[PDB]
Every structure is written in C-alpha cells, then in structure tokens.
Amino acid sequence: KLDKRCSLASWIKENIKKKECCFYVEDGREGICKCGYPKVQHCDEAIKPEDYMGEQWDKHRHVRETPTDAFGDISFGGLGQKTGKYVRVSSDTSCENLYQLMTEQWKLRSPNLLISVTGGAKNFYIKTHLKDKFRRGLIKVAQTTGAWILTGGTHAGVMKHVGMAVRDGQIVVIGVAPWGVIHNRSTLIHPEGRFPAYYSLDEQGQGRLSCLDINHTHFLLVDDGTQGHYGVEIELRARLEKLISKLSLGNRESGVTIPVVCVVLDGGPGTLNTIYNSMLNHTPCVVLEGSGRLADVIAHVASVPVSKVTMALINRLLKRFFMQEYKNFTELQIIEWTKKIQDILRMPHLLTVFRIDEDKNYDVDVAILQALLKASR
Ligand SMILES: [Zn+2]
C-alpha cells in the first residue's frame, strides 16, 4: 500500500521484533517467572518445554524474538499536541534495522550533532537561573545544528527536564526507555499497530514503574523479554549513540562523522559508568554545576588542582551531594566510584563544567561548543 502509515506498519511488522520468555521458571515467589512476568502472561510453550528441562533460567537462552506488537503513533491527549512515534524493539535489534527505522520509516532528518542527555532518573529540582540557561542553550544548539536530542524518555528526572525545555521548529527528542517498566503500556499493544495509541499518564498508580515523557517526539521501547528491571535499555542506548557517531554523514564520504556530546545533570553512580564509557568512546561530556548529586561531585573535583583530588575529598563530596543515598553506599562501592571519578578526571580534554557566572552570562550552548572544540582539538 501507498499510505505512509501502512507502509510503516508493514515494514515494522516484517522487520522489528519483540522478545518473549519461552521458559517459565519461578524465582522464589509463586506465580512470577524469573523474567518478571506472571505465569498467566506466558505463552503455553513456555510451560515446561522439554528443551530446557532442569536448566537455570537465562535471559540470553530462554527468550525468543517474534514480530513486535506495539508500534505506531502515540497521543498524550493534550490539546493541539502533535502525536509522537514509538516502537517496541528487541534489545538485540540490529544497527541496520535501527538506522532504517529512524531514517526511512520515521523519516528522521539526519543531524549535524547528537546531544545525548543523561543523569538523574528520579525527579530533582533545578534552580530557575540554571534551568533557563539549560533550556536556552539546549534549544539554541539543537535548532542551529539540526541536532537530535537523545534521552531515557520517561517522565521523570533529567528526561522530564529535557521535555520541559523543548516544550516550546521540529526539534527531534528521542527517548530510549525500557519497555518492561512502562506504566499503562497496555494501550500501545496491537498486532497491526496503533494510529494513534491513546497513552494516559496516571503518575498516580505507576508504583515503581515509569510513564513515557509527553514532550518527546520518538520512542524506542527496548525489550529484552523481562519486566520490572531497570537498566534493560542501557546497551542499545549506547549502541544507538555509537551508530549515529559512525554515521559518516559529515559532508561527503571522506572521513567526517556526526559528533556526539553528552550533557549530564544530577546523576547517580550509574551515570558514572555511563560517563566513563562515553569518554572512552571519545564523546565529550558537559556537567552542569549546581544540578545536584554526581554532576556536582564532578564539578567540584574538576575545579581543584589534580593532586588534591583525594579519596577523602571525594568521600566528602559524596556525603555532601548524596544526602539521602550515601548511608546506603558500601565501602567497596565508594572505592569503585572514587577510582572511576579519578579515571574520568584523567581525560580533561573530554570534560567540561558549565558554571553560572552572571558577570559573563553564557547559556549552556557555549559550553557545548567548547566541549566539541576541546575534544576535536
Ligand atoms: Zn518468564
């Protein structure tokens, strides 16, 4: 067919997979599989398949991929709100299938820059001065460069802050979220897709689950066959950045690639690993001083002479900026995060701190450009 919605539906149903558990095995609680889904939500083939008798459940051997059942346009029911786009995608979706989906089905215009935003997953408050600087800077760089903005895509934490900044052009804001923790996702499921799905945001009732962010434009809902686990989407989100990073769409096919910049607000020790890996991939990182938690820990050690970044100083900073969480940190963790922080500091050409100075008065766009220039050299 020639309809834009039906050619997309056909391509997605033919090429994109979901993952489903094929081996129901309980994990200390009756009626819930190790994959996290109830028994009644399993296919009958998952019940005592003779292929897997006596085996320990294993997410890399006992989940299988089948055509995906959740895709199309998503409406958050606002007034005069343009629908977004979404697809439930297997965690093992190939880079080529992700590229084709994004550029030939979603019709995304290729960008001159990828802005990958990371950091705190739980809601945090940002002071107004810094919030405005982040918004203006983010919008100014994305408009001038045609940039894609990439986040975790759910309605909380730094993801929420990105969505609110972009709230208002056609700014592309891609959310890469774990399908297994999306509250109210039942309305997105249909074999033929939904045009649109009517997604409701009952933040009352998610429990420990998350809602999709209403101000993102595109959603990859990453599915490894499990539910209840956060972190499912981390590997694909890195693969996606690396994908665009290699896209080789810089001018012509000589030797120029799409630059990536990572912007960090707030953040927990999970963000620490995400930052370190990005830098190892030569992605410059911009931390916003004053945005709390990990970003403030890093902002501080970035200011002092390097020989003064001691274990005691970093411990001091963890107590100061992780007020609710520090009591939960183990000695082994503090050791690990401390050396990762010092390793991060060994790559100063890839680390930039945005700090407010009202006698200079710059938005974060300047710090993003300085990041790109310092990395490029
Ligand atoms: Zn299962």
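Think of each number as a place in line: the chain as shown, counted from 1.
The way this entry was determined, per its header, is X-ray crystallography, 2.0 Å.
Backbone N, Cα and C atoms are what each Cβ position is placed from, and that goes for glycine too.
Mutagenesis annotation in Swiss-Prot: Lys122 to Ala (Swiss-Prot position 150), described as No significant effect on channel activity; the structure shown retains the original residue. According to Swiss-Prot, the mutagenesis experiment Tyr230 to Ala (Swiss-Prot position 267) carries the following note: Decreased channel activity. What Swiss-Prot lists as ADP-D-ribose 1 binding site is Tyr230, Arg237, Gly268, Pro269, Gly270, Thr271, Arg293. Quoted from Swiss-Prot, the note on the mutagenesis of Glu233 to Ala (Swiss-Prot position 270) is: Decreased channel activity.
Rounded to a whole value, the Cα-Cα separation of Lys122 (mutagenesis position) and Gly268 (ADP-D-ribose 1 binding site) is 10 Å. Counted over all residue pairs in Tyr230, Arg237, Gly268, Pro269, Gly270, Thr271, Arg293, the record's binders of ADP-D-ribose 1, the longest Cα to Cα distance measures 22 angstrom.
For the segment bounded by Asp168 and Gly169, where 9 residues are absent from the model, the Cα separation is 9 Å. Annotated pair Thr271 (ADP-D-ribose 1 binding site) and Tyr230 (mutagenesis position), C-alpha to C-alpha distance, rounded: 13 Å. Under the three-state DSSP scheme, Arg237 (ADP-D-ribose 1 binding site) falls in the helix class. Here the recorded positions are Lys122, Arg237, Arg293; the one with the fewest Cβ atoms within 10 Å of its Cβ is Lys122.
Residue pair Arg293 (ADP-D-ribose 1 binding site) / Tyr230 (mutagenesis position) shows a Cα separation of 20 Å.
Across the structure, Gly270 (ADP-D-ribose 1 binding site) and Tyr230 (mutagenesis position) are spaced 11 Å apart at their Cα atoms. When the alpha carbons of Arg237 (ADP-D-ribose 1 binding site) and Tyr230 (mutagenesis position) are compared, the span between them is 13 angstrom. Just so you know, the Cβ of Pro269 (ADP-D-ribose 1 binding site) picks up 20 other Cβ atoms within 10 Å once every protein chain is counted.
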